[PDB]
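Peer 1: Before anything else, here's the structure in question.
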Amino acid sequence: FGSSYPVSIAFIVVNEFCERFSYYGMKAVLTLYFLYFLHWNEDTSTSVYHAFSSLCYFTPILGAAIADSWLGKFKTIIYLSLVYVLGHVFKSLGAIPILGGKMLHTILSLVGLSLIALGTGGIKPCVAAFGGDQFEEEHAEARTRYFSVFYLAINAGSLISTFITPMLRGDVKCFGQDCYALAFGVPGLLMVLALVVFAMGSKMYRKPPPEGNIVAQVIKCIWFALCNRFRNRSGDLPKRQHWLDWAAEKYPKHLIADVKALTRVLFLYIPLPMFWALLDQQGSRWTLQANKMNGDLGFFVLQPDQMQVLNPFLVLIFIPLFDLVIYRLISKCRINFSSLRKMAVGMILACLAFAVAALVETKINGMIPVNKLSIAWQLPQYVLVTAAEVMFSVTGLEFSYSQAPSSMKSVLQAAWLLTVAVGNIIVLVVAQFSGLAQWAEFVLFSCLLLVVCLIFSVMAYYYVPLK
Amino acid sequence: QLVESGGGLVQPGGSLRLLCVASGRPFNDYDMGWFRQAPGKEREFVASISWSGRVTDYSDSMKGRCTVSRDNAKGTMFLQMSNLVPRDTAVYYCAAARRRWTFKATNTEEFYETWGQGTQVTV
Ligand SMILES: CC1=C(C(=O)O)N2C(=O)[C@@H](NC(=O)[C@H](N)c3ccc(O)cc3)[C@H]2SC1
């Protein structure tokens, strides 16, 4: 309406919602489909679920490599959305028990899962980079609000999925048997709708062309830089003032600078997988903690598992609260939150959330059940962790964009998602080790988060901003 | 390994509780399931319980209703049938399968490698 926000983002945000919703609709039923339709092991079902999740987390590499080196965005997004839709077609087509059995179902399900992972890893970074690219580089104030609304749409899709998916798998009769075809068809239709709404804004988007084989040039420049300093028995100036400064006999400065910026941001992100792994220990351990506290609430019996819903919901209350109020208040005075202090204070908030969880666990273990904790008293730690997530993830998206060279805007987003992926891998590997008391586990997680925050703050103090 | 099943006769419309005792190796490393072989029939899947007990499945019949559940300590797994009808007058086998990655259907005989002895639960 004459503002600084292009109408085109209206198509992007509405797309991402329709995507996340669909994704969270398909993932939720996934395990059950393995167990009660394909009749797989608990081991096999869990392994396939985790492998699918890891592939979804790691395909952003392929997505960004395509987008920033070839076809640009809006053609990586379009084609990978088509791949996503084909994967959904196979998934739903492989869940109707009328054709084949135990051989066609398995193959179709696995192929659909692979295609879904490929599509997700390549609709994730490219869509965010595209929406950011819709804004002029001078409009960094509106781009932050756009990223806040992007995260808000993601979380709203997650919440609506958690609230609507059981309605689709409850007492349905696809073919003399539970209706898993609908549980995947509805996400498939939502993905198709997301693709349609995205493609309907084609005439409005601000498609910037790719700048060449960015990935190949970056790899070649780094390899030449690391090979040229090898002046073992001789040499006087292998590479001075940086490890990229004498990789300049080729690769003009306009590429050396971009490689430098990418390297700086990657070094900054180095410890983020640890933070993601530590923060992810709140959808499982906190459910176990909630299992040991009263959940009547006096009004409605609240199952511990339902407490998970409090993560997205609180975010929907903090994203507008922060971006519109708290941050504004921080800007009322001289205080300068530089998008890297926001992330550090978010890490600190997560550390405090796990410290509060440890204190609550100690209080639970202090029973002797007159002093039985309600399902409340889990509210403070959820509030703290959700505030940490809001102040970290949105700021990290904006930081990955604003600090990315124009030629590799969707590669820094891929690096962000890959920190998330490595955090997931760390979670997977550490899940097999459990020999500590729950209160000691929470204390250890809080201490580890404090150490991670300290390391990240020290590294971000010496970070050289792109400019 | 070396699963032993113990049941007995019951009356129509009553509830019976079969027991499967596994001895020799840990009971937290085995996916377990129940099968029945009515005289003249091949074998019918009855119920399944995973190694951890979290995942439990029952055949379409599961006459009236069933409830399978294991106790990894002492290796006792039991099946709780409630509304037994003149059918299901069959020997109930106990099948034990180790933990492993596989695409075999958990509700089939091919999936399970260790079979116990039957128990004639007539009605
Ligand atoms: C990069 C990334 C992703 C993603 O891979 O697409 N995002 C989601 O998906 C979002 N998740 C939430 O908004 C949830 N409130 C949430 C739940 C647990 C967490 O440790 C962090 C965020 C965010 S998170 C980081």
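By Swiss-Prot numbering, chain A shows 38-405, 602-700, in order.
The header says electron microscopy, 3.1 Å.
For all residues, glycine too, the Cβ spot is worked out from N, Cα and C.
According to Swiss-Prot, the mutagenesis experiment A:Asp170 to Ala carries the following note: Loss of transporter activity, at least for di-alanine. No effect on plasma membrane location. Under the heading of mutagenesis, Swiss-Prot lists A:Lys642 to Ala and annotates it as follows: Loss of transporter activity, at least for di-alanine. No effect on plasma membrane location.
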Peer 1: Might you list, by sequence position, any residue in that chain lying six or more from A:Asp170 (mutagenesis position) with a Cβ less than 8 Å away from its Cβ?
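Peer 2: Once residues fewer than 6 apart are set aside, A:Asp170 (mutagenesis position) is near A:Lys110, A:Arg243, A:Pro245, A:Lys642.
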Peer 1: For the deposited coordinates, which leave 196 residues unmodelled after A:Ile405 and before A:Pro602, what is the C-alpha to C-alpha distance in angstrom?
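Peer 2: Each end of the gap has a Cα atom, and these are 7 Å apart.
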Peer 1: Suppose we draw a 10 Å sphere around the Cβ of A:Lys642 (mutagenesis position). How many other Cβ atoms does it contain, all chains included?
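Peer 2: Excluding its own Cβ, A:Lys642 (mutagenesis position) sees 25 Cβ atoms within 10 Å.
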